[PDB]
Each structure stands twice: as structure tokens, then as C-alpha cells.
Amino acid sequence: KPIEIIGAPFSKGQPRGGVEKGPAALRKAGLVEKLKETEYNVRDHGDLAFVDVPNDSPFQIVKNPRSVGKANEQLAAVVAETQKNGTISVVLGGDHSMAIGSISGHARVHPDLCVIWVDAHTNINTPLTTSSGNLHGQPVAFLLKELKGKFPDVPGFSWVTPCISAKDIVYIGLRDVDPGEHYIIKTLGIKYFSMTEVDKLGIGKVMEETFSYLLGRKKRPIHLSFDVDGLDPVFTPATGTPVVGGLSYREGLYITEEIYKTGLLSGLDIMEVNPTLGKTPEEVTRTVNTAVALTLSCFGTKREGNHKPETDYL
Amino acid sequence: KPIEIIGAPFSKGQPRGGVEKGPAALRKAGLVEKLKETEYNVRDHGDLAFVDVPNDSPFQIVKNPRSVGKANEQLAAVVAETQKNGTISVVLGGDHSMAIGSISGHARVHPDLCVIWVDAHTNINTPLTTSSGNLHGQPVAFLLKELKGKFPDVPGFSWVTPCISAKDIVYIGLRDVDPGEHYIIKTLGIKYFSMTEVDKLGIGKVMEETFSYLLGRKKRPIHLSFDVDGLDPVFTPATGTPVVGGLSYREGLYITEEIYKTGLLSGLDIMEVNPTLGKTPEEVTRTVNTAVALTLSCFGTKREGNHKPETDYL
Amino acid sequence: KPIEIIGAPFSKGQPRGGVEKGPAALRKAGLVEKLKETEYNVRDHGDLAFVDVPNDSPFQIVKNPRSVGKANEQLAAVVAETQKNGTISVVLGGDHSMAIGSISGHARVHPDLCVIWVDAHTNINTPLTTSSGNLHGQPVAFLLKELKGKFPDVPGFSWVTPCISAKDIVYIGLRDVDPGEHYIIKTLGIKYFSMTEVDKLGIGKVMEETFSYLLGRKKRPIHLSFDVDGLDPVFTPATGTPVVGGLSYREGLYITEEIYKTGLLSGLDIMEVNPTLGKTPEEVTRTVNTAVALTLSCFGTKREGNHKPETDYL
Ligand SMILES: [Mn+2]
Ligand SMILES: [Mn+2]
Ligand SMILES: [Mn+2]
Ligand SMILES: [Mn+2]
Ligand SMILES: [Mn+2]
Ligand SMILES: [Mn+2]
């Protein structure tokens, strides 16, 4: 199978500059070369160049609406392409607001996809419920069908079409949810595994249930949107919104190893890696290294080891 | 329901000065204000003023017997009072020796209560088995009924009446138990989940079993006496007796979230927080912050989020 | 029962000097004295003096073959001896290549023994599959019966006799396996629990299955060969090959506590402790301290506590 790396060095989805440097840091770490060592064919599409919308006045509270809306429109164009050629898209973030265009483009080709959102947040704030106008915490609001018309149209997002419903998404790792977001997920009945469910069940049983929930009836493509703050700050410290008591390095790898095993991975997002937020160079090395390790586990790298088929090592 | 914070800035239960500053640190951190944001009604009773017993000569090995005995007599007068008005008592420690008066007063109003003791120690050393005369490691000895008359009467504790039996208590997080204490718990058959049981079972199944053990037959009020060294030193470093290999931040919160769900929390003790033992300001912040987080989870704060009833956020 | 400490300050099994200092570090930490406090009789045999083979030319890729082969021939002589007097052998490493003579000598006296290998690696590289000629990553290749004649005879190892079969060994903690090694374990069908199985099952269920697998039919002596990099670098940083995402301090102790419980521990290897690889004195302290804690805990020290029999502490 083919893999296409897509760099989305974008940061207007939030106030902390630095996430744009994410793709570079991940490539600098040898992400592309390491992937080629796997059984997949790898093609690096390079980094997208995002045109900055001048005079991007805030829409009520929402900041940089047009810049974000445009960058995502361009990204969804690119993704919907690579998918068309039947390749697996891998988007290197920049902030999680780019999930809008990554999933949108993906859905255009595979309308029956389901999503597994690993994060410490929901990001289902609507332009009306955000305490801050930051879009990185609003991605899912723009995508769901149920939240259609429940908030005013935003400048630059008119091209967006709610592609997935509340039944097609599952959250894993939640631990920092605003009152508004919590109201939303409870009301729409969205399936989620907050850290307390993970503690109660064990990452093993959690993956078992997310699969039977999303793939029980129909086998469909899976879009894994991974926010790096999904794991505890001890493993991925260089992010903008670190929350204590998250997913361990082991639980994170377990999740990607399983998803690999389903053989249904299609889209993948490695978001929020911010190289400039590391207190020491080591914190940054730590962060990037796990991110790379996750990506790698999504495409086959097993902890138990790997050996090339047809090769008699004896 | 009503909540009553009661500060017990006491430290004579052990040699390291500093725990008396615990209540201040917890309030300074915004404990009371944060609680008011919960569905409970909060009333701060302030800090108790403990009269120092002059010429408090040690009883054999036991140090400051009268001072400790008196401070506890006063604290269980206060607790028995608030419980009488049907409010939930929350005691902010100093040292764990104050559990004597916290549980004594509580038992006066609710004689059928059961205890969940989170800690790395048992604190069931009797005045005859302690290697040190420190009372903070002897609380439970004075409470249980089975250990009645198995040790000489101590100066200042004649007011104490063994209120709970070996069947009404469960330990969680044990990892540093003296030979004597281990003899006692084995002999009296006290239910406990040391770190090895937690490793074997997983915090989820441990809470399941403590509940069926203590509430299987009769539903009764629960008194959660939380020693902050119950968690690993990496989360709560500012304590007097830190032991490595303890409960994680996640496991600690899991235990309080569950207890909240039983709807039977009646008394709570947040003990051993010593602000002066933090090697760096951050260590102290870390400690205080999770202590507050635990208290908050006992009264509803869920990791999956919270939303106010009857409020349509859309 | 009798215990015999045997120091193997050897390091030619790998390129990083320092592991020879392991035994001293462990003794300096009070390992022997602390053991005497247990119910076992302890005898320190001292450190073996290994004669250096001059002009030890590499065999193809394999480095220091003769020096390593000889040191192990001497070690297996010593071990086979103490076992013959019915005492439990405890080998303090240098590098894990010494497992060859530790297990060989042990098997001479107890041919029906089974092995529990805790490590992040397999070390089942054969002289033909190693990418580096380092022997510390080839121990198991020389011991297995199934891998007999699958590789050229190496200078100095002609005294070795494959003592255990693929059915007598279980790995726990794997997370860094070369393609060749992975081919080998899959082909020979060796039972293992990599970090993903530990995540899926929980250390509790893992130990349950390794026992039923190795002791289900016949109760036989157990040789625990512990590689200190088996735990995560956060607990045992001072090693030559640290791999992230390993066994926690708690899981490591759980494993030794269970093995003690079987009452079948016969041989024990505490390998790879390298005092010179600690970035700070604390890292080295940390490492040695848990190594000592594991050894203790192999011989009875329980987290729930210990009390001497027949002693009425009341
Ligand atoms: Mn996030
Ligand atoms: Mn996110
Ligand atoms: Mn304690
Ligand atoms: Mn305590
Ligand atoms: Mn190893
Ligand atoms: Mn090894």
C-alpha cells in the first residue's frame, strides 16, 4: 500500500506560535526514512504553503476565521486527491484545527469512514461556546452533521460540509472538557473513553469496544486523528495544552498497534507537536520521538519485533 | 448537600514540622472557591486553634501524647457537630494522627460507618509496637475495637472509644508496613489492597471489591481518610514519609470518582500535606494541586467533564 | 534455605565498559546485609577473577569469543557447584552474556529447569544474525537445543551443551527485537509477553499464564534471568541498552513477588547494571536501588509487609 506524508505547518488555530515547526521537527527526526523501512511505499508530498488572509478580523470571538478556513480548504483539496489514487494520507500538524480539512477531504472519497479521536480534549466547542476564539478547540463542531445550523456560519468555512455523524466518532483520553463541550457530547450521545474509563477498563478492553462499536456492523475506513497531548506531559511535553494524568507511552503505542491490525487505516493526523514549547532540548526530543514512534506503529512496527517475509535468517 | 471544611493545622503527631501549614496551602490554592463551583453548598469552618499542653512528657516511647490526645478530643467534638446537622465533613490535615478525632466524632453520629484508608502505611502501630513514639503512625490502633486493652492507656486519650471493628476498614496503596503492623492486620484479618494487589487486579477491580466487601450487605456512610503519601512521590512529593512505587495520579483520581458515585461519602480527610518539604516550589505546587484535585473529585468533578443540569448550552 | 551470591564482574560481552563494576555497586548498596535480614541463610562467594585471553581475535563478527567463552566456562563450574550443595545461586552481572554459564551450570544439577527471562530484548541472536559481534545479545542462542548446529562453532564455547528447549523459556518485557531474533522466536514458537501483551493483559494475568505454561504439567526449578533494562529507563537508567516504554517499578516487583510465592526459585541473574552510564549520581542510585529491591522480593520481602514468625509483637 502507498503512504503520502502531507505537511500542514499551520498555527492560526491557536495563540501559541510554534506548531508550524512541527512537520520540520518530525522530518528532521527521520520520520520519512524510517517509514520507508516498513512494508509500505512512501511518498513525501512536502509542506503545503498557506496563503495568509490579510485583514482577517475576528468573527465575534473566533480568531483568524478566514485564514484557518482557507488553509483547511486547501488541505482538504490535497487530501481528497491522494485518497482518490487510493493512498493512505498522513497529515503532520501544526494545530488540530487542520483536522477539519484532513477529514473533510478524506470523507469526500470515503463517505462511510469512522473516526478515532485520541486527545485530552473534545474540540467540539462551537463558535458560540468557546471561551477563547481559538479554532483548534472547535474542529469536530464543524464536521458533525447533528451540529449543523446550531451556530452562525463562519467567514471562510462555507465550503465545509458536515461529513460524519455522532455515531461515527469515538474519543479516547479525554480529561479536560469544558462545560459546553460536555453538554454537547452527552446530548448527542457520542461514544467516549475518558481517562476514567481507561482506568476502569484497561486500554485493552477499550480498543476492543471502540472497534465493536464502530466496525461491529460494517467494516469501514478509519481516520485516526491523534492529538499529541493525548498522552501524559511526561512523554509529550512540547505541546500547547498539556494535561496531567493522560495516556502512557505504552497505552499510546497499544492503540496504534491495534489500529494497524484492523488493516483499515486510511487517514492519520499527528497533531499539536510544538518544538518551541520544550523547556529543555530533551523534552522536545522526547515529544518528537514518541510522535514518530506512534506513526511508525500505525504502519506495522510491532514491539514484539518484525522480520521481512521470505527471508530465512538462518 | 452541605460541605464543611475544617482545618486541623496540627503537627505533634510526628517529628517534621510543616504539616500545620497544610490547610493554609490548600486554601491558598483555591480549594474552597473551587468547591463552591460544584453542586454542593460549602461552608468553611476555619482552622481549629489547638491549645498546647505544657510539660507533655513522653509516655514510654510515645511523644506528645496529651497534646495529640487533646487536639483530637477537640476535633472530634467539632466533627460530631457538623455531622449532626447532616453536613459532610472535610478535614484538612496536618498529620494523620488527627484521623482519630475525625473518625471518632463522625462515628458518634454514624456508628455504622465504614472506612477506606488510602495510604502507603497502615498506622496501626500500637504504643507498644512503634519503633518511634510518633502517633501519626498509630491512628487506627486507637480506633478499632479488637485492639482494645492490647496496649496501656495513654495520657490524653481516655475520651476515645473504639468505634470501628476490623470488618469496617479497607486499606489501599500499602507498601511500607512494619513487622508489627503486618502481624496485626494478618491476625485481625483486615481487608487490604497493597500495591501488589493493585498491580495484579487493576485499580478498577480493586474499587469493585472494596465496595462489595464494605457495602455488600448494608449500605452505610463512608469515611475516606486520604494520606497524601498514598500516591507516588512523583505526584505528591511534599510529604513526610514518601515511598516509591505508589498510586498514580490517575489511580488516585479513579478512587475518588468512584467513591463520589456511591453517593455515600460522609467524611473525608486530606492528610499529610507538608509545604515545607518540597525541594522546589514546583514540588509543593504539584502536591497541593493533586490534593485539591482529589478533594474535588470526591464531590463530583469528573474527568469526562461536567455540565449544569437544565442548562441548554445550544 | 541457603543463598549464594556470586559476582561476575565481566564486560567483554558488549562494547560499553562499566558493567564489571555492577557487583561492587550492588554490594556497596548493602545487598548482602539486607538479604541476611530475610529468612534465608546468606553466603557471599565473592567476585570471580576472570583470566583474559590474549590475542582474542574476532570470530567473523563475534567479538572476544574466547574471553567470553572462558569466563562463562568458569562461572558454570562455580554455579553447578553451589547448586550441588542444594543452595540458591544469585549471580550479579556485568553483561547478560554471563547467563550462558549461569544457566549452564544450573542445568547440570537441575536438567528440568525452566527459565523466565525479563528483558527488553530476546538475545537470541546467533553468531550469523548479529549486526554487531556483541555476545551479550546472543546468550539464549547458545543454550537452546533447537538452535544446535544452526551456526558455526565459536572459539571458547565448545564446552557448552544446549540445556533447555524452546518449551522451557518465557520472555517478559520485550520491546526491541531485531528482525532475525523475531524470525527465530516465531519459528521455534517461543512463549513471550512483549510490552503489548502486558498492556493488553495486565502484569497479573501475565504471570498467571507464564506459570500455567511452564509449571502446568510438572513443578520444576525456576531460573530467573533478569535484565535490568527490562524496566523502563525512568527506573533503571544506568544500563547499556535502555528502551522506552518498559516495565514499571511496580510491575517488576510484582513479577519477583510472585516468583517468590511459587517457592521454586533456584537460580537468579541480576544483569546489566552499569554504574558508569548514570548521567547523575541519582540515576545510578535509582538503578542500583531497584535492582536490590528486586533481588529482595525474590527472597520474600513483600510490599504488604513482613513479620518474624513466633514473635508476638503485642
Ligand atoms: Mn488537545
Ligand atoms: Mn486536539
Ligand atoms: Mn502515610
Ligand atoms: Mn497516614
Ligand atoms: Mn536487554
Ligand atoms: Mn539481557
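Quick note: numbers on chain C are straight from Swiss-Prot, i.e. 6-319, in order.
So how was this one determined? The header says X-ray crystallography, 3.0 Å.
Heads up, the Cβ atoms here are built off N, Cα and C, so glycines get one too.
Non-local contacts of C:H101 (mutagenesis position) by the CB criterion (under 8 A, 6+ apart in sequence, same chain) comprise C:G18, C:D124, C:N128, C:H141, C:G142, C:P144, C:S230, C:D232, C:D274, C:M276, C:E277. Under the DSSP three-state reduction, C:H101 (mutagenesis position) is assigned to helix. For the published mutagenesis C:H101 to E, Swiss-Prot gives the following note: Reduced catalytic activity. No effect on manganese binding.
Annotation comment: Swiss-Prot describes C:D124, C:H126, C:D232, C:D234 as Mn(2+) 2 binding site, evidence class experimental evidence. Long-range neighbours of C:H126 (Mn(2+) 2 binding site) (same chain, six or more residues apart, CB within less than 8 Å of its CB): C:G142, C:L179, C:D181, C:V182, C:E186, C:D232, C:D234, C:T246, C:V248.
In the three-state DSSP reading, C:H141 (mutagenesis position) counts as helix. In Swiss-Prot, the entry for mutagenesis C:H141 to N states: Reduced affinity for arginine and reduced catalytic activity. The structure shown retains the original residue.
According to Swiss-Prot, the experimentally introduced change C:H141 to A, C or D is described as follows: Strongly reduced catalytic activity. Minor effect on affinity for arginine. The Cβ of C:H141 (mutagenesis position) has 30 other Cβ atoms within 10 Å, all protein chains considered.
Here the residue is the original one, but Swiss-Prot notes a mutagenesis experiment at this spot, C:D232 to A: Loss of one manganese ion and strongly reduced catalytic activity. Mapped onto three states, the DSSP output places C:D232 (mutagenesis position) in strand.
For the mutagenesis result C:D232 to C, the note given in Swiss-Prot is Reduced manganese binding and strongly reduced catalytic activity.
Quoted from Swiss-Prot for the published mutagenesis C:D234 to A, E or H: Reduced manganese binding and strongly reduced catalytic activity. When other Cβ atoms within 10 Å of the Cβ of C:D234 (mutagenesis position) are tallied across all protein chains shown, the result is 29.
While the structure shown retains the original residue, Swiss-Prot records the mutagenesis experiment C:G235 to R with this note: Loss of manganese-binding and activity.
Counting Cβ atoms from all protein chains shown, C:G235 (mutagenesis position) has 29 others lying within 10 Å of its own Cβ. Under its mutagenesis annotations, Swiss-Prot gives C:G235 to A the following note: 56% of wild-type activity.
Closeness to ligand 5 is met by C:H126, C:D232, these being the recorded positions among C:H126, C:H141, C:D232, C:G235 whose Cβ falls under 6 Å from the molecule.
Same-chain residues that are not part of C:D124, C:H126, C:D232, C:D234 yet have a Cβ within 8 Å of the Cβ center of the Mn(2+) 2 site turn out to be C:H101, C:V123, C:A125, C:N128, C:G178, C:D181, C:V233, C:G235, C:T246, C:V248, C:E277. Counting every protein chain shown, the number of other Cβ atoms lying within 10 Å of the Cβ of C:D232 (mutagenesis position) is 27.
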